[PDB]
Amino acid sequence: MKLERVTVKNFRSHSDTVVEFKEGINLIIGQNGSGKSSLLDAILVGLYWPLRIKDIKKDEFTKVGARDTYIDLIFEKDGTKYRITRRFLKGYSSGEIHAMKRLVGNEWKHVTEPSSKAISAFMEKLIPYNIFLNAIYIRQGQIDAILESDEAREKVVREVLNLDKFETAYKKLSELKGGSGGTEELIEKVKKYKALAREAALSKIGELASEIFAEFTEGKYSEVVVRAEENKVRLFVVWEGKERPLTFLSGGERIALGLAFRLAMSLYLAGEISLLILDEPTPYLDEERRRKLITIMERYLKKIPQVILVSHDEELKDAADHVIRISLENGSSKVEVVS
Amino acid sequence: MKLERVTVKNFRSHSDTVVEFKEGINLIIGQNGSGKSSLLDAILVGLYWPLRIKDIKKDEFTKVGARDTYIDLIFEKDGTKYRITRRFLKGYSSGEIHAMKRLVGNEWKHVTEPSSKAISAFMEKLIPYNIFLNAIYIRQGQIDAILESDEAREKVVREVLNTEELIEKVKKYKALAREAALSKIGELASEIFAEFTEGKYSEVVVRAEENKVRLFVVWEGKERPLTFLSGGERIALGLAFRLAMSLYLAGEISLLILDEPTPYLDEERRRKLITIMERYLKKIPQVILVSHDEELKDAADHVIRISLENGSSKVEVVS
Ligand SMILES: Nc1ncnc2c1ncn2[C@@H]1O[C@H](COP(=O)(O)OP(=O)(O)NP(=O)(O)O)[C@@H](O)[C@H]1O
Ligand SMILES: Nc1ncnc2c1ncn2[C@@H]1O[C@H](COP(=O)(O)OP(=O)(O)NP(=O)(O)O)[C@@H](O)[C@H]1O
Ligand SMILES: [Mg+2]
Ligand SMILES: [Mg+2]
């Protein structure tokens, strides 16, 4: 998956903004209240409306003084370039218009009926909503969300592992029944092989998270243990040779672990999904940890085909591949392409 | 309320720590993983055990390698000096000792039966737990908690604030006292938030409605909902409202403990925080501030440094 162009009119601080995204680390740099998250949430609205997210509401997100909100997103997936267009009318949801098209040669052509329902169904088939919200787009303040519960984590992990190319093949063979030694034996074989493949994926996620978290904490925590048990995915950190629960960590260490785990999932998915969007990675991190973040950008974020990073921290500029500066001018966001 | 001395043995990273708190801004500076929040949570445990907070578990907070945890707190309230002492023994219960005493004449005297239940009951009457957690000690990550719920805000405020036709006039004075209290908090919050945001938001509106306390920010002359704010702005508003509440109660409570005020703040807002420490935090008789941000040392009255050496917190008194 690759975002190419985002056009936004009258969404929060954005009156008329166009952003071209590219390969590599795209950094959006801006002060508090400049329009960074507004841009990222417009992308989320563009892709997945209707949302049932409490802090995102149409009546609220229309720019003050305007009546009409417009979002136009162009992205690539599996070789096909897609375009989704949405228009919202403030306080009057009957002028609301939605469209999703694909690029056929030189022409944009409808890929489904121009309706929220049809577009939603199509998008869900392209990239499941739960995968996007919990493994691709990490909203401001949600870095440690995947640490807080054996509910959201188990679900996203299971759904992430479900993206494996052989998953549907496994499930099918599991359905046949001849009551024969051949059928039973084969289904048992498939079930075992699938379980081992998952365990390997989870081990690989644990390996990556361990390497990143050890780098982050200068070896203070020697491993991040990721263990599937029944309907749970357990997470531990190893300190002085033994597994400890996540409450062992400090507030800053928790952010560091969240980043480690997010990155590890994105790296495991670098081929299948290939996109990470991260909004303000520095909260609670001390000076040393922010420095390590730059190192981890160089060594890990560079290994994900497309990354969109948003921050107020100027020191991250040097580690990005493309820099866009956003600022608030006359009550409207202004976007400047630096790199 | 004033904190005087906290003594901690084998609590998280603390093998053996003593900290003396004083009047004014007490800043504890330390890196990630050094022992700052551990110290503050030990104070919470010391005062209000048993707690039913998910991330604070007796079986977990005993320092690794050790068996016995000890917390000893000295504090003043309403002119009386109190000492609470707790000893925990991991895995077991009946071996534990809890005591609370007051300075009568020369020596410490039990205020109640030396038991968790009796002490809990006494502490609740002296300083209700809900007031301590919601208005006095703001835990790491909780700065904006008070921004979340009209009804939750209502409860905190409610607790922190408190012939045949004579019943009609009773409700009148009550709603008037309430509205005046809210107006003052609003005024204080507005002043602080406006300074914090360089006048981007001209006012913070704190409005009484039945069962609720509504919160709005004024932008370009109109009230907007809290969702209008950016992430960093929300932190600044949380700080403004917390400070406003502490300032309103400076004569009754007089203590504020804040853990890591700088998350999500940009460089400009972090510099502004220092100005706000100088102008407002210093109006609160005792403040305990802990942070990894060295820049904050500027406006502190007393500075303590904490660092982790060979697996244990070490406290250094700088000033
Ligand atoms: N409906 C609206 N109309 C006009 N402006 C709005 C509207 N809603 C929100 N805003 C403003 O949009 C600004 C930017 O919000 P946001 O994009 O979340 O900030 P940010 O760049 O992500 N900064 P931060 O997270 O604090 O570092 C806010 O400061 C609001 O003042
Ligand atoms: N039972 C324990 N025994 C020994 N060490 C522990 C124990 N529990 C937690 N720790 C350690 O205590 C350290 C300090 O935690 P904490 O006091 O929360 O950090 P902090 O100083 O507040 N830093 P931060 O919030 O990240 O800026 C942690 O980093 C853990 O390694
Ligand atoms: Mg933001
Ligand atoms: Mg802390």
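One-based numbering along the chain as shown.
Keep in mind that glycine also has a Cβ here, set from the backbone N, Cα and C atoms.
Going by Swiss-Prot, these are the annotated features:
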{"type": "BINDING", "residues": "A:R12, A:32-38, A:60-64, A:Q140, A:220-221, A:248-253", "note": "ATP binding site"}
{"type": "MUTAGEN", "residues": "A:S250 to R (Swiss-Prot position 793)", "note": "Prevents ATP binding and disrupts the communication among the other ATP-binding loops. Prevents also Rad50 dimerization. Decreases both ATPase and adenylate kinase activities"}
{"type": "MUTAGEN", "residues": "A:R254 to G (Swiss-Prot position 797)", "note": "Decreases ATP-induced dimerization. Increases DNA end tethering"}
{"type": "MUTAGEN", "residues": "A:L259 to W (Swiss-Prot position 802)", "note": "Destabilizes the ATP-dimerized state. Promotes HerA/NurA activity"}
{"type": "MUTAGEN", "residues": "A:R262 to E (Swiss-Prot position 805)", "note": "Increases ATP-induced dimerization. Increases DNA end tethering. Fails to promote HerA/NurA activity"}
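Features per Swiss-Prot, on structure.
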residue: A:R12; record: ATP binding site; DSSP class: coil
residue: A:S34; record: ATP binding site; DSSP class: coil
residue: A:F61; record: ATP binding site; DSSP class: helix
residue: A:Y221; record: ATP binding site; DSSP class: coil
residue: A:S250; record: mutagenesis position; DSSP class: coil
residue: A:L259; record: mutagenesis position; DSSP class: helix
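Fewest Cβ neighbours within 10 Å among the recorded positions A:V64, A:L259: that distinction goes to A:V64. Of the candidate binding-site residues, A:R12, A:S34, A:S37, A:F61, A:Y221, the one lying closest to A:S250 (mutagenesis position) when CA atoms are compared is A:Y221. Checking the recorded positions A:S34, A:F61, A:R254, A:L259 against ligand 2 with a 6 Å cutoff on the Cβ atom leaves no residue at all. With the fewest other C-beta atoms within 10 Å around its C-beta, A:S37 stands out among the binding-site residues A:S34, A:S37. Separation of the C-alpha atoms of A:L259 (mutagenesis position) and A:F61 (ATP binding site): 29 Å, rounded to the nearest whole number. Rounded to the nearest whole angstrom, the C-alpha distance between A:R12 (ATP binding site) and A:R262 (mutagenesis position) is 28.
Contacting chain B by the Cβ rule (under 8 Å between Cβ atoms), the recorded positions A:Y221, A:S250, A:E253, A:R254, A:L259 reduce to A:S250, A:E253. Among the mutagenesis positions A:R254, A:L259, A:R262, no residue has its Cβ under 6 Å from any atom of ligand 1. Ranking the binding-site residues A:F61, A:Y221 by how many other Cβ atoms lie within 10 angstroms of each Cβ puts A:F61 at the bottom. The separation of A:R262 (mutagenesis position) from A:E253 (ATP binding site), Cα to Cα, is 14 Å. A separation of roughly 27 Å, to the nearest angstrom, links the Cα atoms of A:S34 (ATP binding site) and A:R254 (mutagenesis position).
Same-chain residues at least 6 positions away in sequence with a Cβ under 8 Å from that of A:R262 (mutagenesis position) are, in sequence order, A:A135, A:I138, A:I143, A:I146, A:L276, A:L278. The separation of A:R254 (mutagenesis position) from A:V64 (ATP binding site), Cα to Cα, is 37 Å. Under a cutoff of 8 A between CB atoms, and with a sequence separation of 6+ in the same chain, the neighbours of A:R254 (mutagenesis position) are A:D144, A:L147, A:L246, A:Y284. Proximity of the recorded positions A:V64, A:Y221, A:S250, A:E253, A:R262 to ligand 3, judged by a Cβ distance under 6 angstroms to any of its atoms, singles out none of them. Ligand 4 lies within reach of none of the recorded positions A:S34, A:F61, A:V64, A:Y221, A:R262, judged by a C-beta closer than 6 angstroms to any of its atoms.
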